[PDB]
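> First the structure, which I've put down as structure tokens, then a few questions once you've had a look.
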Amino acid sequence: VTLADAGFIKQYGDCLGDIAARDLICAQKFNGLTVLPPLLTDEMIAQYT
Amino acid sequence: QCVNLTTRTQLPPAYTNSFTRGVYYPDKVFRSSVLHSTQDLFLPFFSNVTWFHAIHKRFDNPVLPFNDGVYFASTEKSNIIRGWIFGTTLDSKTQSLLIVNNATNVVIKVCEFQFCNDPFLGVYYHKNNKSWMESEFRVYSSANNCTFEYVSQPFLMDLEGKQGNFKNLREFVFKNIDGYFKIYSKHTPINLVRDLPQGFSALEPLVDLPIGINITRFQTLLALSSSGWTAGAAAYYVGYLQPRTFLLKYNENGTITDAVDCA
Amino acid sequence: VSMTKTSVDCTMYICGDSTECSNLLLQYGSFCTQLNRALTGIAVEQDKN
Amino acid sequence: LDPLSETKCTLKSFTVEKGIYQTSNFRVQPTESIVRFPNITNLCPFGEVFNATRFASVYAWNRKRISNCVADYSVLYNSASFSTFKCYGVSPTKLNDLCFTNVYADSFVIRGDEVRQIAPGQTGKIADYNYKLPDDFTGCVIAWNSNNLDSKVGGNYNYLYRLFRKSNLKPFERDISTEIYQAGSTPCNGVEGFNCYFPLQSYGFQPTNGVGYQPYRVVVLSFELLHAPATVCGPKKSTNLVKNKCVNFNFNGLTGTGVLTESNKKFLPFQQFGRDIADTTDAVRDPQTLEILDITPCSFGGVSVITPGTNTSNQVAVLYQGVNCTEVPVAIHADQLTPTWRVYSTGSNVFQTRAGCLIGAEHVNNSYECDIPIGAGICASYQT
Amino acid sequence: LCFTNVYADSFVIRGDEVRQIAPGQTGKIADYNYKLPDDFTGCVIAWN
Amino acid sequence: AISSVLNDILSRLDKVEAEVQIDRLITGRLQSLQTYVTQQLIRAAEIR
Ligand SMILES: *[C@@H]1O[C@H](CO)[C@@H](O[C@@H]2O[C@H](CO)[C@@H](O[C@H]3O[C@H](CO)[C@@H](O)[C@H](O)[C@@H]3O)[C@H](O)[C@H]2NC(C)=O)[C@H](O)[C@H]1NC(C)=O
Ligand SMILES: *[C@@H]1O[C@H](CO)[C@@H](O[C@@H]2O[C@H](CO)[C@@H](O[C@H]3O[C@H](CO)[C@@H](O)[C@H](O)[C@@H]3O)[C@H](O)[C@H]2NC(C)=O)[C@H](O)[C@H]1NC(C)=O
Ligand SMILES: *[C@@H]1O[C@H](CO)[C@@H](O[C@@H]2O[C@H](CO)[C@@H](O[C@H]3O[C@H](CO)[C@@H](O)[C@H](O)[C@@H]3O)[C@H](O)[C@H]2NC(C)=O)[C@H](O)[C@H]1NC(C)=O
Ligand SMILES: *[C@@H]1O[C@H](CO)[C@@H](O[C@@H]2O[C@H](CO)[C@@H](O)[C@H](O)[C@H]2NC(C)=O)[C@H](O)[C@H]1NC(C)=O
Ligand SMILES: *[C@@H]1O[C@H](CO)[C@@H](O)[C@H](O)[C@H]1NC(C)=O
Ligand SMILES: *[C@@H]1O[C@H](CO)[C@@H](O)[C@H](O)[C@H]1NC(C)=O
Ligand SMILES: *[C@@H]1O[C@H](CO)[C@@H](O)[C@H](O)[C@H]1NC(C)=O
Ligand SMILES: *[C@@H]1O[C@H](CO)[C@@H](O)[C@H](O)[C@H]1NC(C)=O
Ligand SMILES: *[C@@H]1O[C@H](CO)[C@@H](O)[C@H](O)[C@H]1NC(C)=O
């Protein structure tokens, strides 16, 4: 399963220049659409499991 | 000067398959890594273009319709295709547009022209100095009301060479919309003997002329004692644009790299 | 079990970098909020699930 | 006043339960303006357009191109000489703040009653048979009575319209042709016949004519905007160009707020603006230095305020969600931002979470049960 | 209808400039000597 | 509206004409979010 924008931090160096162009996630974030992180990380779900 | 050049052979009319050619950049905006859906007057994919050629023996320069605009292209050597006439009456009852790439300059002009029955430009061939010399301009006998004119900065373009296959493909799209005559074009180097090459490449916009005339038809101008001559071999193709919906793919470098004809 | 939590800032989606637009969106009132409550309700529920 | 008062305001309550609450986004504001236009100086030749010695007939309307010059539409628009200065895709005040691709002035003379027919969407013998505008015309129609300039007591018959046509003409078509028109069902040959007409007619323009029956000169200005490399502009000086800082830019009338950057996007010669999937400009060619600048919006994100209950404590912590801390301290209230309370910029208890930069809460190594959920495994609580 | 406070603004202009007295307008009268607010409530009355 | 781009309206029109174009974009954009949030509230019940 190939996730999109897990909420885990964005920092200009990965959203302009080269990684501005081939990016839907940026098109989204630049228009006020934001994806938030789950409360339990994929490590915490694996500890419960 | 005006002459009916009558030394030619009789052939039936030829046609060819325009596989995926005649797409152009639809507006002056940059895009990259995207698939863009646009409706414009585009050349339909796998459509029959009409086909024309110069041989030895053959020299077809006919009047053709110009309805909803034209895709024009030529597989070429030695600079034989030199221009086009566009208009409605072609006989100074109305205005008409002249485009012509002569030996030294390009000229673009709009007049009540009185054009010739068979118009062409002509060259003295290999005459002792080993230089080919442009010497004839058989296109209009009068030019009565010139509302637009342009001539390029001057140049020399060569008039000579012989090869077993064509070396240039030049492609063009012409549209006459709301008083503006729009030209798009592309150059690509080739090695093909006698067909419109199978492939894809997109035409960039070139020039946008405010000419304000009706164009219903058009006629191309070829380069050649008043009859009996050699036609230097070159071949050209004519297709008609249709209002259609295309999906255009831009690569990472922002160039239209592939297309889908929606119909 | 869950889906991507999304927060959308309607004020930035609709009136992107304009005060002139923002002053017109206030004439629709609670519309900008009621959407944030709805998406926050969905987002809070992804942690519950 | 402070993040707690902003939640009290966002919840519309003077007391707030224990929780984490969303509040209006932080957004870094423009440090300064930038303006960029082509560095042309010569003014547009309007003396040859509006003050030519004689105008064309409306059947043979002249078309003059305006290029490689600087406009000042305040010289035109503020003049009382114009009986009409009506715009169809711009407001007349904005013309000095704006850039134009290719510009054509259409010059001709008509009767004063026919100025109403020059507008887009109109019809009647002028609009139908000698001068048509397109439905989506962008530009302005400018007109004035030229009675004293061009009219003589017997009639200045040098100015002509077209009374007859086989079909209505297309937008920006011009018909010079003198072909005879047959209004009868019979064909006709030679020069003249019964119910057969010369298609042009001269106006009886005399200075004794009633207002409306007097000659009006018209200029139609027919420019196209904001989509292509400009050749005419308003009388505004370019600023210097700065990069990697948040600015209010303006490139050829493309105003916007963003951080500029040196792009590797390879524009082909004919392009000036590049667009994003959202249909917004994300790169531009600078008109003085022919290089491509990436435009990105200023740093922003949601602001979530973490609070024990108002019934317990007025202390709160702030999550700048989706942000690297690096940016928080950058968000210095030295300049403008959406939020005002820059009080937390102190830090000395800040924390980088996977959810964003968290300020006003102390990171502790001892795990507890979840209390107020922050995201990505982090939770906050109010404790001794 | 009933009115809270009422002010009559009295002045003389050229007949071409009556178009400039309306709210949202511009030109040397509306810009330099008599401006109405965008959200003007009231009526403009004129005669030669 | 005369454009999809909110700034290309304000680049071209004054406060009287711009409000007519901008309220079109507010009307359509706000309808676009209500459609999204409805479809997401309905999807959240499938995931629940
Ligand atoms: C290609 O076609 C051109 C016309 O379409 C033609 O241009 C013509 O060239 C002659 C000679 O240079 C000009 O003659 C005039 O030149 C100047 C004008 O100031 C005078 O000093 C001369 O006495 C003479 O009057 C024509 O005026 C010019 N035509 C136009 C419309 O500019 C080119 O010569 C052609 N080139 C080749 C290589 O054939
Ligand atoms: C966009 O245009 C770019 C420039 O034309 C192009 O990059 C170029 O790609 C070629 C082919 O991979 C490289 O060719 C050279 O590759 C190595 C050096 O990296 C040499 O060992 C080879 O012999 C060969 O000369 C070019 O070096 C590279 N250009 C540069 C300056 O890096 C992209 O491929 C284009 N992008 C798309 C999507 O078409
Ligand atoms: C540009 O030129 C076109 C060709 O001259 C012109 O179209 C022509 O319009 C006339 C008048 O309607 C037509 O006349 C014939 O109309 C039908 C058949 O089409 C007959 O029933 C009539 O008896 C009459 O003979 C022409 O047939 C028609 N020709 C073409 C090729 O279109 C355009 O109207 C012109 N465009 C403009 C803007 O002026
Ligand atoms: C926040 O941004 C800073 C940069 O300001 C990141 O720090 C960089 O991290 C990499 C990997 O450790 C180093 O190679 C760089 O030299 C660091 N530079 C600086 C100036 O810090 C930091 O990793 C970012 N944090 C997050 C969570 O994204
Ligand atoms: C192209 O022309 C051929 C004639 O050889 C015809 O059979 C075919 O249907 C035509 N196709 C199109 C798309 O015009
Ligand atoms: C060669 O060119 C010159 C002028 O450049 C001309 O006078 C001469 O006639 C030419 N010779 C031939 C054989 O064409
Ligand atoms: C034309 O001349 C008049 C005075 O006759 C002047 O007021 C006006 O500014 C001039 N306009 C242009 C475009 O030169
Ligand atoms: C701007 O000025 C530089 C020289 O200062 C020049 O290279 C450039 O051509 C000018 N801009 C334009 C649009 O010509
Ligand atoms: C809140 O605290 C006040 C005392 O400061 C007390 O009177 C009140 O009952 C408390 N309410 C709740 C809901 O805890």
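Chain D is numbered as in Swiss-Prot, which gives 293-676 for the residues shown.
Note: Cβ is positioned from N, Cα and C throughout, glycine not excepted.
According to Swiss-Prot, the record shows the following:
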DOMAIN    D:334-527  domain 'BetaCoV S1-CTD'
VARIANT   D:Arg346 to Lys  In strain: Mu/B.1.621
VARIANT   D:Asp405 to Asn  In strain: Omicron/BA.2, Omicron/BA.2.12.1, Omicron/BA.2.75, Omicron/BA.4, Omicron/BA.5, Omicron/BQ.1.1, Omicron/XBB.1.5, Omicron/EG.5.1; complete loss of interaction with host integrins
VARIANT   D:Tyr453 to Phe  In strain: B.1.1.298
VARIANT   D:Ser477 to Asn  In strain: 20A.EU2, Iota/B.1.526, Omicron/BA.1, Omicron/BA.2, Omicron/BA.2.12.1, Omicron/BA.2.75, Omicron/BA.4, Omicron/BA.5, Omicron/BQ.1.1, Omicron/XBB.1.5, Omicron/EG.5.1
VARIANT   D:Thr478 to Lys  In strain: Delta/B.1.617.2, Omicron/BA.1, Omicron/BA.2, Omicron/BA.2.12.1, Omicron/BA.2.75, Omicron/BA.4, Omicron/BA.5, Omicron/BQ.1.1, Omicron/XBB.1.5, Omicron/EG.5.1
VARIANT   D:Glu484 to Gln  In strain: Kappa/B.1.617.1
VARIANT   D:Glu484 to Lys  In strain: Beta/B.1.351, Eta/B.1.525, Theta/P.3, Iota/B.1.526, B.1.1.318, Gamma/P.1, Zeta/P.2 and Mu/B.1.621; May enhance affinity to human ACE2 receptor
VARIANT   D:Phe486 to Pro  In strain: Omicron/XBB.1.5, Omicron/EG.5.1
MUTAGEN   D:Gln493 to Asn  Reduced host ACE2-binding affinity in vitro
VARIANT   D:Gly496 to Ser  In strain: Omicron/BA.1
MUTAGEN   D:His519 to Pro  Increased resistance to human covalescent sera neutralization
VARIANT   D:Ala570 to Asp  In strain: Alpha/B.1.1.7
> Among D:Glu484, D:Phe486, D:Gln493, D:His519, D:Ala570, these being the recorded positions, pick the one whose CA is nearest to that of D:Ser477 (variant position).
D:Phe486
> When DSSP states are folded down to helix, strand and coil, where does D:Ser477 (variant position) land?
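The residue in question, D:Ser477 (variant position), is coil (DSSP, three-state).
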> Cβ-Cβ under 8 Å from D:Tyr453 (variant position), same chain, 6 or more residues apart: which ones?
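Result: D:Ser349, D:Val350, D:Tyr351, D:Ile402, D:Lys417, D:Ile418, D:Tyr421, D:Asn422, D:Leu492, D:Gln493, D:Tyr495.
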> What does the structure give for the C-alpha distance between D:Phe486 (variant position) and D:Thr478 (variant position)? Integer Å is fine.
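Rounded to the nearest whole number, the Cα-Cα distance is 9 Å.
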> For D:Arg346 (variant position), write down the residues of its own chain that are at least 6 apart in sequence and whose Cβ falls under 8 Å from its Cβ; none is a fine answer.
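Looking at Cβ-Cβ distances below 8 Å from D:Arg346 (variant position), excluding near sequence neighbours, one finds D:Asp442, D:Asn450.
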> According to DSSP, folded down to helix, strand and coil, what is D:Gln493 (mutagenesis position)?
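Looking at the DSSP assignment, D:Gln493 (mutagenesis position) belongs to a strand.
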> Between C-alpha atoms, which of these variant positions comes nearest to D:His519 (mutagenesis position): D:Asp405, D:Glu484, D:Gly496, D:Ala570?
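So, spelling it out, the nearest of the variant positions is D:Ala570.
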> Name the one residue among D:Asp405, D:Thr478, D:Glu484, D:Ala570 whose Cα is closest in three-dimensional space to that of D:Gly496 (variant position); these are the variant positions.
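Nearest by Cα distance to D:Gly496 (variant position): D:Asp405.
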> Which of the three DSSP states, helix, strand or coil, fits D:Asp405 (variant position)?
helix
> Of the variant positions D:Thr478, D:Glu484, D:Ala570, which sits closest to D:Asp405 (variant position) by Cα distance?
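With Cα distances computed to D:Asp405 (variant position), the winner among D:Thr478, D:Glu484, D:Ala570 is D:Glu484.
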> Calculate the distance in Å between the alpha carbons (Cα) of D:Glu484 (variant position) and D:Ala570 (variant position), and round it to a whole number.
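Just about 62 Å between their Cα atoms.
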> Can you give me the same-chain residues 6 or more apart in sequence from D:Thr478 (variant position) with a CB-CB distance under 8 Å?
D:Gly485, D:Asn487
> Could you tell me which of these variant positions, D:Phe486, D:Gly496, has the greatest number of Cβ atoms within 10 Å of its own Cβ?
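Per the Cβ count, the most surrounded site is D:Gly496.
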> Using DSSP reduced to three states, classify D:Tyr453 (variant position) as helix, strand or coil.
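For D:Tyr453 (variant position) - judged by DSSP and reduced to three states - the answer is strand.
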> Look at each of the recorded positions, D:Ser477, D:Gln493, and point out the one with the fewest other Cβ atoms around it within 10 Å.
D:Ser477
> Taking 10 A as the limit, how many CB atoms besides its own sit near the CB of D:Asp405 (variant position)?
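I get 14 for this one.
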> Among the recorded positions D:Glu484, D:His519, D:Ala570, which residue has its Cβ surrounded by the fewest other Cβ atoms within 10 Å?
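With the recorded positions D:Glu484, D:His519, D:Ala570, fewest surrounding Cβ atoms within 10 Å: D:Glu484.
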